[PDB]
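> Structure below; questions to follow.
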Amino acid sequence: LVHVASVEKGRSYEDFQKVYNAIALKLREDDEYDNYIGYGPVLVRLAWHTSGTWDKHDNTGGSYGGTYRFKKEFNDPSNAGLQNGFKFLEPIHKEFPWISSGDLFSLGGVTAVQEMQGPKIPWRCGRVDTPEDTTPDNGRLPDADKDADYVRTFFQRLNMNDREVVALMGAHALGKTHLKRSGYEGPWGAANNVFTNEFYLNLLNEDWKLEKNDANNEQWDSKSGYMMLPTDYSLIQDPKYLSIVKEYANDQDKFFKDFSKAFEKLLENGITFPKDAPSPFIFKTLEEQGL
Ligand code: HEM
């Protein structure tokens, strides 16, 4: 099935910058969430999980249809906690009812990365809501207790290569694991609502110990109070991933550029953009606008 991007009728860059801005202003205002981490990280994760159900083999799932709004997908155990991002976006959608669900979930992620001082992420509009029966089944998002071979094979289904995977995983600088949500507990670093390459630095430089958490799952822990999932740790066990981790630990701009590309790509898998579609938008941050 082909999903052709269809611009919300009559809308242009300024309309979507207004949505961006409303997201960004609420991100600033609603700062208490998650022990003052704020909603940035969970909005990034929402964008990823709504996009990461995609299957390149048959174009099922993906960001286009905004299917997270249906109960099968919002109740996926893999999505536990993302309801907080959805609830955040609800008043945004009420103010701007013309935006599609897929466009809003993906734009939330872009807006969060940028407002957290991450790279600019070009973003294209035109996702169109699809019906409840187009919601992908549970089980397409990745397990965390696995090794590098798992990770590499997993991401082939999203058409991501080693560099794209390692770049995307850098988003694990953000937020934290929550025991009741995933069976893992703890942040990955200190700067968890500012977008930086800290994930890579911590992987290489902390002294990690393989421990069991209070849900009886193994995770890697440091004396600084940070953690890594087994799938995170796999990025330094595998020599191909390790090289790339070292690259990003040593070049913040390179990480930014590669993350931006990979994240846009993730958010756009499955969508066909007509030849005469608008160019991707690059939204100004609130800071850049003086707001
Ligand atoms: C092998 C792939 C991955 C696995 C197994 C994985 C697993 C996890 C787990 C278990 C959590 C903790 C959920 C919780 O307890 O709240 C988490 C959080 C998160 N992940 Fe992933 N993840 C992967 C890839 C990614 C990618 C590709 C991105 C986005 C580019 C991403 C962004 C996030 C963010 C931002 C959080 C923090 C959420 C919060 O603080 O609420 N993850 N991930």
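Residue numbering in chain A adheres to Swiss-Prot, whereby the residues present occupy positions 71-361 in order.
Header lists the method as X-ray crystallography, 1.4 Å.
Note: Cβ is positioned from N, Cα and C throughout, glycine not excepted.
Annotations per Swiss-Prot:
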- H119: active site, proton acceptor (ACT_SITE)
- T120 to I: In allele 2 (VARIANT)
- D219 to G: In allele 2 (VARIANT)
- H242: heme b binding site (BINDING)
- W258 to F: Substantially diminished activity (MUTAGEN)
- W258: active site, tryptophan radical intermediate (ACT_SITE)
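Have a look at these and tell me how they're positioned relative to everything else.
There are 20 other CB atoms within 10 A of the CB of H119 (active site, proton acceptor), with all protein chains counted.
DSSP assigns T120 (variant position) to a helical segment in the three-state reduction.
Cβ environment of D219 (variant position): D308 lie under 8 Å away, each six or more residues apart in the same chain.
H242 (heme b binding site): 27 other CB atoms within 10 A of its CB, across all protein chains.
The secondary structure of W258 (mutagenesis position), as reduced to three states from DSSP, is coil rather than helix or strand.
For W258 (mutagenesis position), the same-chain residues that are 6 or more apart in sequence and have a Cβ closer than 8 Å to its Cβ are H242, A243, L244, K246, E268, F269, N272, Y296, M297, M298, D302.
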> Can you count the other CB atoms that lie within 10 A of the CB of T120 (variant position)?
33
